[PDB]
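S.K.: My questions all concern the structure below.
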Amino acid sequence: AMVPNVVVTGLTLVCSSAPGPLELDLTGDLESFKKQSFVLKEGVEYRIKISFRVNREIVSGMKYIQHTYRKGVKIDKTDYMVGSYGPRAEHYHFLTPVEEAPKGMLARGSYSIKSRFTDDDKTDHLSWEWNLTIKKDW
């Protein structure tokens, strides 16, 4: 015990051509992700899937935010409106629109992402950091 009202449980990169799963278990030690990375082949299409649970009461204005950094320098910020969710037994899944990984030699390499899941009360449901490595091939 106990069970919070909102629990963010997973991040998944959904990519048909990836040879293996690309998932972060957000119920564990989030610090471990900083020394790990997901590899994506340059230019491939993918979505980001955020999995979460609502256990007791409605939460309005859920929002997913990603800040992308390159060698510690912020290069992009994207906010995604997730919406209002009530409680249920099954996990909820939020999928971002389809995006393409960067492509071309100058754009390959390592990127870090600072992710935040929040709501209209500005609740820090979860904050975590993870890495993407863009390569010529899988």
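Our numbering is plain: 1 for the first residue shown, then up by one each step along the chain.
Per the header of the entry, the method used was X-ray crystallography, 1.6 Å.
A Cβ is built for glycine as well, from the same backbone N, Cα and C atoms used for every other residue.
I grabbed these lines from Swiss-Prot:
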- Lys35 to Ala (Swiss-Prot position 99): Loss of interaction with NGFR (MUTAGEN)
- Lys135 to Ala (Swiss-Prot position 199): Loss of interaction with NGFR (MUTAGEN)
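Tell me about the surroundings of these features in the structure.
M.R.: The secondary structure of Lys35 (mutagenesis position), as reduced to three states from DSSP, is helical.
Under DSSP, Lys135 (mutagenesis position) is assigned to a strand (E or B) in the three-state scheme.
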S.K.: Work out how many Å separate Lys135 (mutagenesis position) and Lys35 (mutagenesis position) at their Cα atoms, rounded off.
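M.R.: Cα of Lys135 (mutagenesis position) to Cα of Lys35 (mutagenesis position) measures 17 Å after rounding.
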